[PDB]
There are 2 protein chains.
Amino acid sequence: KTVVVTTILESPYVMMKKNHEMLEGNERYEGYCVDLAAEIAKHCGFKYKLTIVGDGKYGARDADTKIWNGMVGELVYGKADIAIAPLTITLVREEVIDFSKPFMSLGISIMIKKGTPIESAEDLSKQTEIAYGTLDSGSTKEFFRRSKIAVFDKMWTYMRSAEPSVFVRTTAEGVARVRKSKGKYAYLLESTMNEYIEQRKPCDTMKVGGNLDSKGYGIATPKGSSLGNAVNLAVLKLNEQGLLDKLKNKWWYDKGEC
Amino acid sequence: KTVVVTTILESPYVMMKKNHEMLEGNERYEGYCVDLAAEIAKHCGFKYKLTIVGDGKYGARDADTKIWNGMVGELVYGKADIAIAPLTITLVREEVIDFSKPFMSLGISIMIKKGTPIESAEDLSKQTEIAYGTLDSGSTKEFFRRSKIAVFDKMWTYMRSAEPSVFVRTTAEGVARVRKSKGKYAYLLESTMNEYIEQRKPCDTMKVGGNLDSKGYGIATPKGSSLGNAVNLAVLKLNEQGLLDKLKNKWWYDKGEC
Ligand SMILES: N[C@@H](Cc1cc(Cl)c(Cl)c(-c2cncc(O)c2)c1)C(=O)O
Ligand SMILES: N[C@@H](Cc1cc(Cl)c(Cl)c(-c2cncc(O)c2)c1)C(=O)O
């Protein structure tokens, strides 16, 4: 009867509280998705347990084995009842799991060190003095790898061939690289995270230009799950009440350092 | 086998071509949703017929009879197979029909005549010199009627009690009222339409301030419809290809007069 929620550590969606080892259960964690899970459970009247996805992935199908990894996999194979995380609704994932309507919108976007003479994706695409890259795996890299749009295809060809490697292993490494490269590195990541980092010390990064795509994060459940229909209605209610808007203001701008 | 599509005449989503009476069938119409329907049918491989919703409504349940009107009603009662229109995904509609993930995002927003000293919803709420209103029926009026948010509740109390009536029967009447009122009337409508009108002659209106809410338009089908699953995957594909973005650019800014 206790709902098994899979999620992932990713600021400010889910983080461990600084004093977590003194605490127990769901109270160990805080963040946008922590609050969102509590609001959903409250409205739906169920008990739940926050668990962290074992492989630290969002969800992709291995070409060789055809096995789904990440939170998507935990749902497909019945290891969890629901995923609450900044998990993008995509065509390939929609075919294997159910998604709520989006609880938050986003797009791929450009992060620069303040002063970097870049304003758009097209700008980056037409030069090489300012190196630019993204995560060495995951959805943004796949977006570029697969894009048939001229500018993005040019950007991909550059990134894959650029030396030294313009890719990084983690978002922290990416942001650290922006900050240390003296304007000579720009970073591609989701607008939500870009905006969050813009409001934190040392206040030396900025989101520039329009988003490169448009998509949403959804709550995910195994295909045909009865819990899925209910949680989707809950997300629609919370949105219509303005609670989702308050939640973003809480975690993005209220706790704003810049 | 021919899919019955219900839709509604609403610029620039669906309009009759200036020479329509010389034409036949789907070719009579043009617009964002006309192109979107063609792109969906092409990908899904079905034939379809565009029909216009008989009562000219989007979809609401009559409190007395409990009967659904508009496009939602045509789906609920089996008069149409699918609705393709700027139809908002809402909690009450989601309970009675299926919706794709959103094909376009929007929010309620403020339209002013250029020069009108208003920048936000809060601005309007704290004064009465500049009258403000909305459609005399439909979703925006219902949004204000039902809102528990302080500023919007204040705005509703003002609108319902303001004399002369700040409400209008049609969007054209609303926009005409903005243009003729010499800065003494402001209008509340969906951001999509606000942005469209901003780019058309006489270029004397402007969208100001952030949106008041956040929501999406979805393709709708009867609950449990097998066509529904397929079209949803199609919408996700078109989005991921950038085709939805091209479609908005086509109808909003490419044909831009301002
Ligand atoms: N939405 C993604 C997972 C994800 C979440 C978040 Cl919050 C961020 Cl910020 C990113 C990211 C994307 N590009 C560069 C980066 O450093 C991080 C990726 C999915 O569903 O696969
Ligand atoms: N999305 C709505 C229908 C609808 C569509 C559009 Cl494109 C516009 Cl612009 C409006 C509108 C809202 N407020 C003032 C106005 O003049 C028009 C309403 C629904 O699903 O009920």
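Here, residue 1 is simply the first one shown, and the rest follow in order.
How was it done? The header gives X-ray crystallography, 2.0 Å.
The backbone N, Cα and C atoms fix where each Cβ goes, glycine too.
According to Swiss-Prot, the L-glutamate binding site annotation covers A:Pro86, A:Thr88, A:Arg93, A:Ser139, A:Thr140, A:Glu190, on the basis of experimental evidence. In Swiss-Prot, the entry for mutagenesis A:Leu91 to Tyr (Swiss-Prot position 504) states: Promotes dimerization. Strongly reduced desensitization. The structure shown retains the original residue. Experimental mutagenesis is annotated in Swiss-Prot for A:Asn239 to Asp (Swiss-Prot position 775), with the remark: Increases rate of desensitization.
Of all residue pairs in the L-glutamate-binding list (A:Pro86, A:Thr88, A:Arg93, A:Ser139, A:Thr140, A:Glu190), the one with the greatest Cα separation is 18 Å apart. Proximity to chain B (Cβ-Cβ distance under 8 Å) holds for the following recorded positions out of A:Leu91, A:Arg93, A:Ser139, A:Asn239: A:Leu91, A:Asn239. Other Cβ atoms within 10 Å of the Cβ of A:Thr88 (L-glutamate binding site), summed over all protein chains shown, number 19. On a Cα basis, A:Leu91 (mutagenesis position) lies 18 Å away from A:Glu190 (L-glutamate binding site). The Cβ of A:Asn239 (mutagenesis position) has 22 other Cβ atoms within 10 Å, all protein chains considered. Of A:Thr88, A:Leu91, A:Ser139, all annotated as recorded positions, the residue with the shortest Cα distance to A:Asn239 (mutagenesis position) is A:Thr88. Secondary structure at A:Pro86 (L-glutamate binding site), as computed by DSSP, is coil. Screening the recorded positions A:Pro86, A:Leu91, A:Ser139, A:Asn239 for a C-beta under 6 A from any atom of ligand 1 leaves A:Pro86, A:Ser139. Cβ neighbour counts within 10 Å, taken over all protein chains shown, single out A:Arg93 as the most crowded of the recorded positions A:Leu91, A:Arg93. A:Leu91 (mutagenesis position) sits 15 Å from A:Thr140 (L-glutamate binding site), counting Cα to Cα.
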